[PDB]
Amino acid sequence: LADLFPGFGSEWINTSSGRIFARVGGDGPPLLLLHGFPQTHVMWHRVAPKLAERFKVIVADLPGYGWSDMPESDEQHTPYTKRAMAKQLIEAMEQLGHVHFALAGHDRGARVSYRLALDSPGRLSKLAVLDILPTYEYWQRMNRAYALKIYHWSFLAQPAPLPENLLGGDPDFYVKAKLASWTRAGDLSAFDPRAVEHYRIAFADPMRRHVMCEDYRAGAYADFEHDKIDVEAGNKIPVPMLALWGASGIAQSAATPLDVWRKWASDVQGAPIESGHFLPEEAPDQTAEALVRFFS
Amino acid sequence: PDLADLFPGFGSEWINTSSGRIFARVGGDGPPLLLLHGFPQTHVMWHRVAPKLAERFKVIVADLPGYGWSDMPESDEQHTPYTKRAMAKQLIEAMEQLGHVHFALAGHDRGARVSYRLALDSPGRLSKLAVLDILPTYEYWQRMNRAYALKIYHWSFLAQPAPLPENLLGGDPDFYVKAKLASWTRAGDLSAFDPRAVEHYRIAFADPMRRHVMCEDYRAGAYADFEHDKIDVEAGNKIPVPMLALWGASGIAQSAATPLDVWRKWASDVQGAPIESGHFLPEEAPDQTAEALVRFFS
């Protein structure tokens, strides 16, 4: 596996729920970057170098993802709920002396991110989410058209071991199908081939695949309920946040993203990017420029 | 293929139609009654209620087009041969080959979708209609919410463009077909099925060409079947044939809405009763299903 963060350090951060692997680089205000499915921290390898010019960039693998430890799940998928992942990452940042930091997330990491901002808003200076609406919003707009588009939200949430057994016949196919299908081009040309190998090797592990399904199971139940409580209470994110989405990504399909995020955040700024779902890889310059301008 | 004859005394017929052969087990005498199976099953799912029905009717237990031992017509981009409108036309053709232009019809799961679509497109072909543990395809997609998407996830999963579901089903087809059978029962396991019948479902599911047909069925159910259904809704077209709507107490139809009140918006003459069962009524509750079918059809 190639080193896609030249000049970055490598930290194994002990937490109560297991170690968090993270690439660390740059100097200045701390900036935590969180990846999503079916990816690892290396999806940031094209925009984290630019972020390292201005920030202490911490490129972390999600709990259970990449090289981070995999906490054993339970019937409620607790460790892979976004609320528990946020607590673990807060604990991880405390190990480095970061009790107040900027945070940008993509896909699952973005769901950890906005959940972090709702649960522990005092930990974030600024927040950025990439090509997501809140989990509640995806489920509340799960009509026929949307159910066909993000079928994997219902499929991967099926009880174990149904998705795990089906994924176990050809994991390379599914991980590359998911990467290709969500891009603007519809193939794998946007990604670095070395980055694809990072995602393919991580997806080759049956334990890692179970974790991702547990992530999606928590996304269909516990994550939805924690969100549902916040909507119906009217709890908004007070942290100033940036909402980035691809013009042909996932978030723009179900709704107009900025109007949705204005219901969830008292101070949200939104901008589209001509790209599919993988903004930091399909459009690295535009995403990096947007994150540098926001967090500065 | 060493399977089991679950229809003793029933003859076997390969009915030639324009789009390919329809396999059927034929038994009994009297008025013609066509029985249509669903997913992920074959005609043998009727093996516990077909004999009791054969006491009164010429029972025809047919594999759906592309299912079981019926031929698999070449599909197209629109999945035409596996839309319920084309399947009903092919079965109408098949029944004509036996001299049956007016017949009773009982369908379960996918076969029930062929059945009510048949009743909507050619009601003159049906004397009476029985649908088992389904609501119209349009109603499922209309009531699509978080709870339903997790419940009938395979409606979205199998409808994905090829070869995504085909390749995933190939990862463990034996587990999948058995998981579908077990998860939709009341018991939650395979104890409601005859093991010889499970062998029928597993062998058909072991063939990748058959699994591709099933995905074509579900692609049709997510697109053309929905569009065909939607037009009847917007035009207010109702099923005029006297129909019976049976559903399991723990089946798929009770999740979204109460099946009798839904089917009353699709049909002018409909009665219904819940059967203490999961989705597979004729195997989980054979005595209860056959009696209700016998009473309604006679």
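Following Swiss-Prot, chain B residues are numbered 2-299, in order.
Structure method, as recorded: X-ray crystallography, 1.9 Å.
Every residue gets a Cβ built from N, Cα and C, even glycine.
Noted in Swiss-Prot for the protein shown:
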type	residues	note
ACT_SITE	B:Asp110	active site, nucleophile
ACT_SITE	B:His280	active site, proton acceptor
BINDING	B:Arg111, B:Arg114, B:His155, B:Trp156, B:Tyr219	fluoroacetate binding site
DOMAIN	B:32-270	domain 'AB hydrolase-1'
MUTAGEN	B:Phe40 to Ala	Reduced catalytic rate. Minor effect on substrate affinity
MUTAGEN	B:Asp110 to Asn	Loss of enzyme activity
MUTAGEN	B:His155 to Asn	Reduced catalytic rate with fluoroacetate, but increased catalytic rate with chloroacetate. Minor effect on substrate affinity
MUTAGEN	B:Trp156 to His	Reduced catalytic rate. Reduced substrate affinity
MUTAGEN	B:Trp185 to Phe	Reduced catalytic rate. Minor effect on substrate affinity
MUTAGEN	B:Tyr219 to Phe	Reduced catalytic rate. Minor effect on substrate affinity
MUTAGEN	B:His280 to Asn	Abolishes hydrolysis of covalent reaction intermediate
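Recorded features from Swiss-Prot, shown on the structure.
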residue: B:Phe40; record: mutagenesis position; DSSP class: coil
residue: B:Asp110; record: mutagenesis position; DSSP class: coil
residue: B:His155; record: mutagenesis position; DSSP class: helix
residue: B:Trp185; record: mutagenesis position; DSSP class: coil
residue: B:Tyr219; record: mutagenesis position; DSSP class: helix
residue: B:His280; record: mutagenesis position; DSSP class: coil
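Its Cβ taken as reference, B:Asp110 (mutagenesis position) is surrounded by 25 other Cβ atoms within 10 Å in the chains shown. Spatially, by CA atoms, the recorded positions B:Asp110, B:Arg111, B:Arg114, B:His155, B:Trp156 include one closest to B:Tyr219 (mutagenesis position), and that is B:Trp156. In sequence order, B:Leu37, B:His38, B:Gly39, B:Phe40, B:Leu65, B:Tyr68, B:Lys85, B:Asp218, B:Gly222 constitute the residues six or more apart from B:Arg111 (fluoroacetate binding site) in its chain with CB-CB distances below 8 Å. Comparing CA positions across the mutagenesis positions B:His155, B:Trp156, B:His280, the one lying closest to B:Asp110 (mutagenesis position) turns out to be B:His280.
Ranking the recorded positions B:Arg114, B:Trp185, B:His280 by the distance of their Cα atoms from the Cα of B:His155 (mutagenesis position) places B:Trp185 first.
Restricting the recorded positions B:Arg114, B:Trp156, B:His280 to those with a CA within 10 Å of the CA of B:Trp185 (mutagenesis position) leaves B:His280, listed by sequence position. Between the C-alpha atoms of B:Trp156 (mutagenesis position) and B:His280 (mutagenesis position), the distance comes to 15 Å. Those residues of the chain, other than B:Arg111, B:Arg114, B:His155, B:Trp156, B:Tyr219, with a C-beta within 8 angstroms of the mean position of the fluoroacetate site C-beta atoms are B:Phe40, B:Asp110, B:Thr138, B:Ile153, B:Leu159, B:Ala160, B:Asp218, B:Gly222. The maximal spread of the fluoroacetate binding site, taken as the longest Cα to Cα distance among B:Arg111, B:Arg114, B:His155, B:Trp156, B:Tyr219, is 16 Å. Other C-beta atoms found within 10 angstroms of the C-beta of B:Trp156 (mutagenesis position) number 23, with every protein chain shown included. Cβ neighbour count within 10 Å across all protein chains ranks B:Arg114 highest among the recorded positions B:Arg114, B:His155, B:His280.
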